[PDB]
Each structure stands twice: as C-alpha cells, then as structure tokens.
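The next block holds one structure in the form of structure tokens; read it before the comments.
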Number of protein chains: 2
Amino acid sequence: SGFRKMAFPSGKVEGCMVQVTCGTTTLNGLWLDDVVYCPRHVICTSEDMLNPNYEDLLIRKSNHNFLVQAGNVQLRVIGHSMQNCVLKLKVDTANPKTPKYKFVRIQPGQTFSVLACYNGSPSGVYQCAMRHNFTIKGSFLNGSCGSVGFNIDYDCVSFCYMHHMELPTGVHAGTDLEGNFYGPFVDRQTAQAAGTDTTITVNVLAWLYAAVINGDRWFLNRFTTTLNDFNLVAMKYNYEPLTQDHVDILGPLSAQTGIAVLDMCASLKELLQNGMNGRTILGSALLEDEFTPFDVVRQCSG
Amino acid sequence: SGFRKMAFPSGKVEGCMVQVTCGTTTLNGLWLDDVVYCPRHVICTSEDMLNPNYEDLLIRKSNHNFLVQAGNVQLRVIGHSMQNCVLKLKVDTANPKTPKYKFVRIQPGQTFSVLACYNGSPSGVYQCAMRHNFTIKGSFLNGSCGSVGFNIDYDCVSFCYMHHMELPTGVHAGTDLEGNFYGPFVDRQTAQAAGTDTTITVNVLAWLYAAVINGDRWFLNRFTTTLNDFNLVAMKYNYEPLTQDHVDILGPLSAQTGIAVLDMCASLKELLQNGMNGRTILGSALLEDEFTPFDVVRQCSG
Ligand SMILES: Cn1cc2cc(/N=c3\[nH]c(=O)n(-c4cncc(O[C@H]5CCOC5)c4)c(=O)n3Cc3cc(F)c(F)cc3F)c(Cl)cc2n1
Ligand SMILES: Cn1cc2cc(/N=c3\[nH]c(=O)n(-c4cncc(O[C@H]5CCOC5)c4)c(=O)n3Cc3cc(F)c(F)cc3F)c(Cl)cc2n1
C-alpha cells in the first residue's frame, strides 16, 4: 500500500531528448525516427521574441542555421518545416533509441508525466494534470522550453505535451506534439493570463477512494446524496460538475471498496461544508485533485 | 518557477532491473556488471518466510535453482553468495547497460528516488525521504520486493535502498545495497513496528525557503528567535532539533532570499503555534518535510 504522486519511468523519453540551437537561442528537442520536434520559438532572436511572424522568420533560415546536439554527437539537419507551433527538423540519422510512440492530445483533468530537461539533458521527472483552464502547475526553470509530457501504455509512449512558456501567475503553457496550444495562448513573449480554474471533482473522488483503500476512513458517513444535490453544493466551492459518466468511471473503485459513488459524494459534500477539522487524508490536509480514477487503480490495485 | 516532488530521471536504473525466481518465490533484482543483487528473502518458500535460517536455506541451493530473467533473455547463474540481507548472483553476462554507479548509505532526512518494479518490470517513479525511524512512506504493492531507491549525481547512480517489506502501519522497510537494514528490522514475515517518527525540521525550513523563492510570503514576519528558543518550541510539536550545521546548510537559501535562517525559524515557530488559518504554502495545507536544502536549490535555482 501507500499513495504517492507517481510518474511513469522516463527512460524511453530520456533517449529522445536533444538540444536545438538557432543563433544564440537554444532549447530542448524530441528526436524520434529521423525528425527532431521542438518549439518554433527557437528561431526567434531576442528582439524577435516579443511579436514574431514565424512564417517570415522561418523562410529566412536554412538547414545549416539549426544546430542539433544529441549528447556528444551533432546531427546534420537535412530538412526543416513548421507545423503550427512546432518546428520539425529532418535529420540524416534515425534515433536508434526511438520507442514505439504516439502523439495524443489530452483532456483537462487527465494526468501525465513531465521530463524536465535543460540543454537537452534530462534533469527531473514529475506527475502533473492538465487543469480546466488548459495550464499545468509544473516545475520549470529557464531553459526548460521543449521538455515533454507523456504517458506510457504498455510499451508505447503517448506524447501529449511540449512545454513552451511560463505565464505571469507562474503556471505553464504549451502545445500538443502537433504544435496546437492547450488553451488560448500564443507563442510570443507577452503577458498572457489563464482563465479561471476549477477543482477536478471526479479526481478528488478517485483520491477519496484511494484513501479508503489505504485505510483512511474517517471522512466517510452513512448519508447519501443525489447527483444533482451534490453538484448544487459543489459549484458553490468551485468544483467541476459530476456526470453520470464520471460515476461510471468511478464504478470499479466503488466495487473494490463497496462504497457507492453517491455515498462518497456525500462525504465530499460534508468535507467541503465542514473542512477537515485538523485531520488529514493520505497525508494531505487538503483535497487532492491531480489523481485520475485510472491512476488510483494503477497504484492501489496493480 | 513552481515546486513539485521531483524524482531523478530513472532510465539509468530501468536498464538494470531484472526478475529473480527461486522455486515459486519471485521478486526484482538489480543487474550491474556480472552480478545480480536481490533480497535474500527470495530463497524462502512460503513456509520458510516466517522464521528462516538463511545460511541453512542457501547451502541447500545451487546456481541452477536461481532463474534470472532480463526481459526476454534468461541469464545463467554461475555463482551465488550472501552479503547480509542481499543475495549476490554472479551471471555469465555483464550488463551492457550498466551505468557508472556507487552503493551509498543515506541518513534520516535525506531524499531519494524510488523505481517501483514488478516481475522485473519498472512501473513508476517517485521521490521519498528516509524518516527518522528508518522507514520510508513509500507506495508499493505485492511483487515490489527488490525495487531500488537511488540518487543521481552527474552521470553516477548512487544506489541507497533496496525494498524488502511493508510494516503493519503501511510504511516500508529495507536495506542498503550491502544488505544492511535501515533501522531495527529483520527480513522475516513477522509483524514488526517502527519507532516514533519526528518532523525533519531542516527540510521544513528548506521548503519555506522554496515557497519564498516562488512568491509565497504570507507566513513571514519581522520577528526573530534564538536557536535554543526555537528548539524549545519545536520539541513540543515533535520536530527534530535544529543545529548550527543545519543553519549552515541553509546558508545558501538564506542568501538567495535575504531571509536569515533564524528569521525563517521565527515564522516556523508562529506557524506551529497558530496553524495556517486556512491558507496554503506551495499548494500544500501542511508543512512539508520531504525536501532537503539540496533538493530546493536544484529545483528553485538550477
Ligand atoms: C538564450 N535563450 C534564451 C532564451 C529564452 C527563451 N524563452 C523562454 N525560455 C524559458 O525557459 N521559459 C520558461 C518556461 N518555463 C519556466 C520558466 O521559469 C523561469 C522563469 C521564471 O522562473 C524561472 C521559463 C519561458 O517562459 N520563455 C519565454 C517564452 C518561450 C516560448 F517558447 C514562447 F513561445 C514564448 C515565451 F515568452 C527560449 Cl525558449 C530560448 C532561449 N535561448
Ligand atoms: C510467490 N511469492 C510470494 C511472495 C511473497 C513475498 N513477500 C513480500 N512481498 C511483497 O511484495 N511485500 C510488500 C512490500 N511492499 C508493499 C507491499 O504492499 C502490499 C501488502 C499490502 O498492500 C499491498 C508488499 C512484502 O511485504 N512481503 C513480505 C516480506 C518480504 C521480505 F523481503 C521480507 F524480508 C519479509 C517479508 F515479510 C516475496 Cl518477497 C516474494 C514472493 N514470491
């Protein structure tokens, strides 16, 4: 037992990370087969970063303007192209460490692992969720641009996030691997603000099930509630509405614990209206909303 | 910016994980050069697990009794030996993925990454600290025996923990890679209890510095305190005593933020005596003690 914020093992992604430099601008890239993927922002000089026209900037470049370093090896660029906010640099060598992989876009409330990298060198791995306002509460320093987020299903790395930038509130914004931003953001060094965020209700419930599986039961109660009378109370506290599909997704956890979903909702209603009275759940003093039903099952059952 | 529980990238360790089977008993091993390291508990049958005499059990075995699987390859055991609670299985093939590595024993309050593995297959990575009572609050299921904890310094993996078992309270116990247990535990399937734990004070202070670096300042105050009048108040709340060496270790964070260590201690004293009044620090509603001064610097400065 026990419950941690667990990331996927990151080795399959580490063997893909490279450094990309254009001029004095540098950041991380992702090398899969004979293509290197990276934020197109790398073709911006310091004075270009404020208000770039990327089509203009890219036509003024050739392959020899891009320096790609894979460890101690320089990869020669033999082709370049833009796809939305990602640059694709064709190289003359296919990555021998390419894993089976997929480019998938994720939904708010889903989780993924991040491999934070600097100058093409992996430095750390952590688990994050995509918030309702399409930001993530990441941990990143200067140089982290191009770090990727991913999930692993069996042997296949599903890449879902490429990091681009930090917003003024300190949260992080980026794109899927086809270069399409998550949320209403653009890749220019201007102040941009995220919309309002909500608590991911289904995840909180999933985490309450995790707690029960691990012997934390103090928040349970004999009451029950209706799906509508719960949402009426959850909106008040800035929680996403619960749907019948969320209850279905929570089915398996309901079974393993024998606690009907709507019953667990009753406990959540009480926790929101009374607080925790100085107690904790799974070692935390607030309600955690960055574990999905699937993450719970993976860690608490097998 | 931002602050997460970050693990080291785990690839260098993933390429070392194997499965070891003796009879119907199976668990994880660590393959470095031509040796596989694993808990000696693997030579126990179900009825041996309660009260084993390992010297007896091992003399009754030969090399052919040990099945080592590295992915789809079986490694032939050509030698076996015991070192304290670890079995060393000599194999006829050196691991081509062996990283530079060291066996180091860590201290209570230090942190490390865990690669949780099942049947020799890595499943997840998380960051943990060694508690004052020499347990860790891990996340592990059946089959996780032999998973390793480690730190990476540059290119060198310092292995510090091999997982052995879960205690009745749900916390986890194991050994260093020389087979010496952390804490007063033994590798037999009997109920054993950990001693009392304390909060790792220097880490809490390190984390308060992280919070300041990230713009969380509400807990600060103009007061200061003396090292002795802080400890007098911290003991009351089950905190480790602070030493002059802890203040020195916290020096760099003191400098980067301009907040004298004893001043930050003043804020901690106040938080312990008043609580947090429904506010949070770095997204948490309680004081976090599993980040060391070094982890903070690594994530908050570079
Ligand atoms: C020499 N050189 C200089 C370069 C500067 C660059 N710019 C960024 N580098 C970067 O790392 N971070 C960043 C991400 N996460 C956390 C962060 O935390 C820091 C900040 C406060 O705390 C610690 C920072 C950014 O935000 N940017 C801006 C930015 C990047 C984009 F891709 C974009 F489309 C629009 C932008 F506005 C790049 Cl990409 C390459 C460079 N080479
Ligand atoms: C067929 N087979 C059967 C086997 C059984 C085995 N025994 C253990 N396997 C194991 O995984 N965990 C465990 C660790 N962490 C978290 C855990 O969580 C579970 C428990 C509740 O929640 C989910 C469990 C253990 O505690 N043990 C006991 C144990 C192991 C030792 F090394 C020891 F020295 C003394 C012991 F008392 C082994 Cl090692 C190999 C086997 N092959």
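To match Swiss-Prot, the residue numbers of chain B are left as they are there, and the shown ones run 3264-3565.
Per deposition record, X-ray crystallography, 1.9 Å.
In case you wondered, yes, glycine gets a Cβ from its N, Cα and C as well.
Here Swiss-Prot flags B:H3304 as active site, for 3CL-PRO activity. Feature annotation from Swiss-Prot assigns active site, nucleophile to B:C3408. B:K3353 to R appears in Swiss-Prot as a known natural variant, with the remark: In strain: Beta/B.1.351. Quoted from Swiss-Prot, the note attached to the natural variant B:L3468 to V states: In strain: Zeta/P.2.
Spatially, by CA atoms, the recorded positions B:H3304, B:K3353, B:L3468 include one closest to B:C3408 (active site, nucleophile), and that is B:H3304. Separation of the C-alpha atoms of B:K3353 (variant position) and B:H3304 (active site, for 3CL-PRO activity): 17 Å, rounded to the nearest whole number. Counting other Cβ atoms within 10 Å of each Cβ, the lowest count among the recorded positions B:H3304, B:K3353 belongs to B:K3353. Less than 6 Å separates the Cβ from ligand 2 in the case of B:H3304, drawn from the recorded positions B:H3304, B:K3353, B:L3468 in sequence order. Non-local contacts of B:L3468 (variant position) by the CB criterion (under 8 A, 6+ apart in sequence, same chain) comprise B:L3505, B:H3509, B:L3513, B:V3524, B:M3527, B:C3528, B:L3531. DSSP assigns B:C3408 (active site, nucleophile) to coil in the three-state reduction, placing it in neither a helix nor a strand.
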